[PDB]
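A quick write-up on the structure given underneath.
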Protein chains: 4
Amino acid sequence: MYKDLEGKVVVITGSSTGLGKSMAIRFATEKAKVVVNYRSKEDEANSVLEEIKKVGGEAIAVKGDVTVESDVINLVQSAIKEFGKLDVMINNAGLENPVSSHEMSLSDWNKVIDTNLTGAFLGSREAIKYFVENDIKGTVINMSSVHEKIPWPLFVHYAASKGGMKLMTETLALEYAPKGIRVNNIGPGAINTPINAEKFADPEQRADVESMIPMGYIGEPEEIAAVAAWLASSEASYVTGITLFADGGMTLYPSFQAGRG
Amino acid sequence: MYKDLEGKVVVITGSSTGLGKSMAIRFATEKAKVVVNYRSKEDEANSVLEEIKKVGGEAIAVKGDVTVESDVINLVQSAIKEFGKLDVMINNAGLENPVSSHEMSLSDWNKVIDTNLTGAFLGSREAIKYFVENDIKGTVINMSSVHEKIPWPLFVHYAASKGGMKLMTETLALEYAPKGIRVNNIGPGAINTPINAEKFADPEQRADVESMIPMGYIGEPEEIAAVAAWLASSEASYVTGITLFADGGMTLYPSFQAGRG
Amino acid sequence: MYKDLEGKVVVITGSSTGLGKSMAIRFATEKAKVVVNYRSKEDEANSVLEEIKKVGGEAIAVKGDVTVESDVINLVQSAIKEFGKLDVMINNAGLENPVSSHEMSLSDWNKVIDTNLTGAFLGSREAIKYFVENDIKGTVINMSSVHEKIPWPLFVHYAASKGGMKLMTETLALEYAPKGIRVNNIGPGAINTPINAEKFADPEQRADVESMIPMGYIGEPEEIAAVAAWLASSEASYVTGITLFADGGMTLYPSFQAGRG
Amino acid sequence: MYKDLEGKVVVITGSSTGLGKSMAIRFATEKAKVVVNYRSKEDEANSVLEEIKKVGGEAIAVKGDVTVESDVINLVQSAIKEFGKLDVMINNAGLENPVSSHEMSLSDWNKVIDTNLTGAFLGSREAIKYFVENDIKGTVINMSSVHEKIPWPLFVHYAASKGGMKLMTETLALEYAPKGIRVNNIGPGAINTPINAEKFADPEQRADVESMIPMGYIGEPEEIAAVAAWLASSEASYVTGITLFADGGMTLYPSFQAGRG
Ligand SMILES: NC(=O)c1ccc[n+]([C@@H]2O[C@H](COP(=O)([O-])OP(=O)(O)OC[C@H]3O[C@@H](n4cnc5c(N)ncnc54)[C@H](O)[C@@H]3O)[C@@H](O)[C@H]2O)c1
Ligand SMILES: NC(=O)c1ccc[n+]([C@@H]2O[C@H](COP(=O)([O-])OP(=O)(O)OC[C@H]3O[C@@H](n4cnc5c(N)ncnc54)[C@H](O)[C@@H]3O)[C@@H](O)[C@H]2O)c1
Ligand SMILES: NC(=O)c1ccc[n+]([C@@H]2O[C@H](COP(=O)([O-])OP(=O)(O)OC[C@H]3O[C@@H](n4cnc5c(N)ncnc54)[C@H](O)[C@@H]3O)[C@@H](O)[C@H]2O)c1
Ligand SMILES: NC(=O)c1ccc[n+]([C@@H]2O[C@H](COP(=O)([O-])OP(=O)(O)OC[C@H]3O[C@@H](n4cnc5c(N)ncnc54)[C@H](O)[C@@H]3O)[C@@H](O)[C@H]2O)c1
């Protein structure tokens with residue numbers, strides 16, 4: 001669809017499953033060279049790799065924990081060594097777990113902040129460092145959430161991590177705009193991925209979530225991959241520092257439908 | 001680029017010049033059927049019509065003042081009568097003029113509110129009324145500005161009209177999301193159109209505006225048309241109620257570059 | 001409570017009932033001189049006047065329709081003629097009525113825009129014109145709503161009017177900040193006033209609204225008057241261009257409590 | 001000024017200097033019992049303690065590093081042991097240092113995130129845990145910055161920490177609103193404190209900062225303490241989850257004055 005993506009090198013963290021996997025496949029379909037990332041389970045990575053070969057794409061899988069600095073540095077260097085360059089960096093790895101805020105341990109809080117926010121900072125830092133030192137007008141796409149805007153009781157660490165990601169992205173976008181480096185956030189609503197399989201399995205829970213989505217349906221991973229592909233393309237040449245929400249209307253305050261209140 | 005746009009009927013208000021004209025040409029290139037709109041004479045409309053024929057597109061021009069209810073109703077009906085249906089409604093007509101707020105006449109205030117806000121409401125209302133009565137999952141795209149967010153001294157009427165447009169769009173998006181009708185805003189920054197030709201003609205004024213754009217350059221109309229085409233396509237199927245800023249970073253607070261403050 | 005408010009002249013539009021009335025009484029208690037405004041029913045005005053005399057305050061009532069330019073001009077001039085000066089202008093008059101957006105008449109749309117937005121512009125314009133011509137560091141407080149942020153199906157005209165008010169206020173705040181003129185918005189959530197008496201009368205409707213308020217209760221007019229008094233005082237000397245929401249948490253997305261979604 | 005603050009117990013982190021010190025003195029003047037906090041030595045704390053005695057207030061100083069969990073837990077317990085209860089928790093400690101984002105070490109990033117964000121989480125958690133277990137309708141005030149909204153090149157860690165603080169505060173506000181616990185942010189612009197003494201010492205730097213403030217002057221600590229006192233009082237009974245900016249108009253986009261752009 002986007003001719004300018006052909007030959008571009010795209011790195012995606014946490015891309016052995018869910019949204020990361022869907023984006024890896026979409027970029028492969030756009031003829032971009034993809035670097036998949038797995039934390040520990042290499043088998044899941046080989047799976048995404050087979051889907052990519054299925055569409056005639058070219059890709060490699062690199063092990064790396066985004067909370068380990070040397071792993072992030074190595075991930076970026078691996079892309080350059082294998083494909084000769086780096087064009088798009090997508091920080092997608094993340095985690096979440098529910099705990100009442102006043103009962104949340106420092107350990108749980110740090111795990112989420114370290115992975116969701118600091119991990120994205122490291123990925124962004126390494127990609128931009130490369131872009132700057134080589135005069136490349138690359139782009140960084142950070143995977144956020146409707147929760148960088150919508151508060152989330154029981155997930156205060158997650159909400160804080162995404163709210164922080166918003167300001168990190170806007171700051172990097174402003175700081176490097178003069179060099180032609182675009183930095184944007186994608187803010188997905190409820191999407192059908194493994195992180196929600198069990199929740200969406202229960203008919204009561206599923207109906208509950210759907211009631212919070214104005215459009216009435218839980219989105220598919222491909223609907224988010226479509227956003228990532230567009231933002232990475234030259235079609236979005238004048239777009240930087242934004243958060244593009246793809247949430248079926250979640251951020252519009254679903255409880256106020258029908259003129260309630 | 002977007003195969004799903006082929007055969008879609010797109011109506012664009014104030015499309016005989018500037019952004020409206022560029023969008024008309026882009027949609028024609030996507031093989032959509034376009035309805036161009038001019039306020040009084042049709043010479044400016046003939047240029048766009050010729051540009052559309054040049055790319056093998058199909059289009060018609062309809063006279064209509066967006067501040068006149070019957071004109072807006074007729075504009076929508078003309079699309080249906082000529083092409084048999086309506087798929088995308090783009091409210092783009094607008095005007096602006098500088099006046100110190102405490103010296104602004106009610107006449108100037110009303111002219112801008114009537115055209116920029118009420119005109120968009122009328123266009124949105126008529127398109128949605130049609131979509132609802134015919135079970136069509138159409139879309140409405142409203143042309144806003146970075147000024148639905150960035151205050152604008154000397155243009156208080158314009159800022160108010162776009163701030164109002166933001167809430168109008170988000171309300172319509174929430175209200176009709178259950179019916180599959182998407183409503184979104186595009187927020188352009190400084191773009192090279194006739195409304196800025198004189199301003200950008202002066203080397204001092206041009207450099208002044210460029211200093212307020214982090215990316216360092218004034219955008220081209222095609223960069224905004226690219227956004228409209230994507231938002232109208234099924235690629236943005238899960239996107240509704242948002243304002244997609246295409247401003248080279250204007251909303252990121254340009255005065256804070258280099259860690260100032 | 002605020003010693004600096006003693007002797008200040010405060011004008012409040014639509015202050016014969018509800019929030020306007022409560023603010024009139026609160027300012028009288030702060031020893032400010034108040035100018036009450038009624039559109040037609042003078043009897044309601046005399047009532048507020050009696051409450052003010054009850055607290056030993058000084059006030060006058062002036063007839064005026066905020067949609068009539070000469071009435072707004074006269075309202076401001078009356079304050080100056082009676083008390084010799086003007087210090088605080090509060091644009092509070094407003095109206096709302098539910099109608100599905102695609103069925104809303106231009107007449108209903110205009111009535112709300114004219115009263116809620118244009119009326120506030122006129123009041124703001126006249127107050128600021130006076131402040132500027134007399135080197136007075138006055139303040140303007142505009143009564144908004146959580147709906148300058150929260151979309152409102154069935155009330156698209158109201159939402160647009162408040163969204164417009166937000167940008168109008170921020171623009172005026174930026175434009176006149178150098179002259180020491182502060183302009184701020186107050187954004188009330190659901191408050192117990194006559195405009196909601198019937199709605200809150202029904203046990204089912206009342207419980208429905210309360211479910212949308214995190215704090216669990218519908219606010220009282222005095223809780224909003226407290227905000228107005230503080231914003232008008234020198235305690236808020238460095239505060240301008242903001243919208244202070246007093247909504248029990250409505251803008252925090254009530255549907256997401258308990259980690260839902 | 002606020003009679004309801006008499007006898008209330010207020011804990012303020014990092015209150016031996018700057019804004020924390022000013023707030024400690026203001027609350028003492030409101031007859032509240034204050035718990036001052038210093039990181040290592042206590043000389044700076046003794047100054048505040050003497051200022052508090054000067055106004056006839058009652059206070060104690062407690063050593064504590066907000067990045068050390070046991071220190072935060074002890075700080076809260078010390079207030080309860082000394083004064084018998086806790087009513088207001090103010091997380092004010094913070095730090096910042098400039099470094100180009102692509103050159104920022106993980107060490108610098110973590111130091112700021114740990115202190116500014118995680119430290120505030122710990123303070124909020126301990127205060128709320130106490131409030132919940134004792135059915136106390138207490139309040140938490142978190143010291144943010146205009147930079148939870150305005151991006152800040154060279155201070156990406158600071159911006160991320162405050163953006164994260166915004167979502168943390170809004171989440172806690174929503175989560176505990178049903179229990180009557182209010183949680184709000186104060187967002188100061190440029191204020192005259194020791195953290196800016198050197199910067200504001202230079203005539204060129206000072207004039208540079210003032211040019212980014214619409215009101216034209218750098219705020220004083222007392223102007224921020226005024227906001228904290230009001231938010232803690234019952235006057236703000238219906239206010240929760242907001243960020244009250246006290247910035248002289250900084251968030252209004254200063255570069256757009258005079259209708260530029
Ligand atoms: N699924 C949704 O509805 C939804 C909504 C909003 C935001 N998101 C965000 O989108 C991203 C993708 O989520 P998803 O649904 O595909 O979830 P997912 O769990 O399937 O994908 C996240 C991936 O991150 C990897 N990962 C976690 N910690 C890592 C670490 N330290 N190092 C390396 N890899 C690590 C996981 O192994 C996993 O494959 C996440 O950042 C998530 O917060 C998802
Ligand atoms: N050019 C920019 O930099 C910029 C930035 C932000 C927003 N916008 C918005 O984008 C839209 C397009 O602006 P543009 O630059 O192409 O300006 P433009 O003046 O070239 O286009 C606006 C068109 O609206 C038409 N129009 C005005 N009033 C009308 C009425 N009552 N009925 C019918 N047609 C009417 C005009 O004749 C004109 O062709 C406007 O809404 C504008 O506010 C433009
Ligand atoms: N009550 C709430 O819950 C709530 C929530 C958000 C916002 N508000 C806003 O606060 C303001 C006060 O609302 P309220 O609850 O006291 O309602 P209200 O109806 O009691 O007060 C509004 C007043 O405006 C007057 N008014 C209307 N049109 C006028 C005109 N053209 N000229 C002069 N006066 C006119 C009315 O006569 C009335 O006394 C309104 O702007 C409203 O939109 C109220
Ligand atoms: N001064 C401003 O213009 C301005 C603008 C926006 C925000 N703020 C914020 O307001 C707060 C107050 O800033 P300030 O100007 O008074 O600065 P400051 O440096 O004078 O005060 C911060 C205090 O935090 C203490 N502190 C730092 N790390 C600590 C730790 N780990 N444990 C305990 N105490 C620690 C410091 O010793 C210091 O006394 C900060 O959070 C700052 O980010 C200040």
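Numbering starts at 1 and runs along the chain as it is shown here.
We read in the header that X-ray crystallography, 1.6 Å was used to get this structure.
Just so you know, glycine gets a Cβ as well, placed from its N, Cα and C.
Under the DSSP three-state reduction, C:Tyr158 (active site, proton acceptor) is assigned to helix. Residues within less than 8 Å, Cβ to Cβ, of C:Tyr158 (active site, proton acceptor) and separated from it by at least 6 positions along the same chain comprise C:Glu96, C:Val112, C:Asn116, C:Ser145, C:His147, C:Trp152. The active site, proton acceptor annotation in Swiss-Prot covers C:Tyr158.
Proximity of C:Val35 (NADP(+) binding site) to non-local residues of its own chain (separation of 6 or more, Cβ distance below 8 Å) is seen for C:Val9, C:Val10, C:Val11, C:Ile12, C:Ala59, C:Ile60, C:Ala61, C:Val62, C:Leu75, C:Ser78, C:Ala79, C:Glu82, C:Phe83, given in sequence order. Look at Swiss-Prot and you will find C:11-35 tagged as NADP(+) binding site.
DSSP assigns C:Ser145 (substrate binding site) to coil in the three-state reduction, outside any helix or strand. There are 30 other Cβ atoms within 10 Å of the Cβ belonging to C:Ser145 (substrate binding site). Here Swiss-Prot flags C:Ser145 as substrate binding site, drawing on similarity to another entry.
Swiss-Prot documents C:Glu96 to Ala, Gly or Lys as a published mutagenesis change and attaches the note Heat stable. In the three-state DSSP scheme, C:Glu96 (mutagenesis position) is classed as coil.
Same-chain residues at least 6 positions away in sequence with a Cβ under 8 Å from that of C:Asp108 (mutagenesis position) are, in sequence order, C:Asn97, C:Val99, C:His157. Under mutagenesis, Swiss-Prot gives C:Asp108 to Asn with this note: Heat stable.
In Swiss-Prot, the entry for mutagenesis C:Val112 to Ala states: Heat stable. The structure shown retains the original residue. If you draw a 10 Å sphere around the CB of C:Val112 (mutagenesis position), it holds 22 other CB atoms from the protein chains shown. When secondary structure is read from DSSP and collapsed to three states, C:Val112 (mutagenesis position) falls in the helix class.
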C:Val11 (NADP(+) binding site) in three-state DSSP notation: strand
Collapsed DSSP category at C:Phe27 (NADP(+) binding site): helix
C-beta crowding around C:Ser15 (NADP(+) binding site), within 10 angstroms: 29
Same-chain residues at least 6 apart in sequence whose Cβ lies under 8 Å from C:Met23 (NADP(+) binding site): C:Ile12, C:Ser15, C:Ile90, C:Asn92, C:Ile224, C:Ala225, C:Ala228, C:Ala229
Cβ neighbour count within 10 Å of C:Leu19 (NADP(+) binding site): 24
Listed in sequence order, residues with CB under 8 A of C:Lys31 (NADP(+) binding site) and six or more positions away: C:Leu5, C:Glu6, C:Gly7, C:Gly57
Other CB atoms, at most 10 A from the CB of C:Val11 (NADP(+) binding site): 30
For C:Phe27 (NADP(+) binding site): intrachain residues, at least 6 apart, with Cβ closer than 8 Å: C:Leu5, C:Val10, C:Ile12, C:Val34, C:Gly57, C:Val88, C:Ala228, C:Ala229, C:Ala232
Where the C-beta lies under 6 angstroms from ligand 3, the matching recorded positions among C:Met23, C:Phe27, C:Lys31, C:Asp108, C:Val112: none
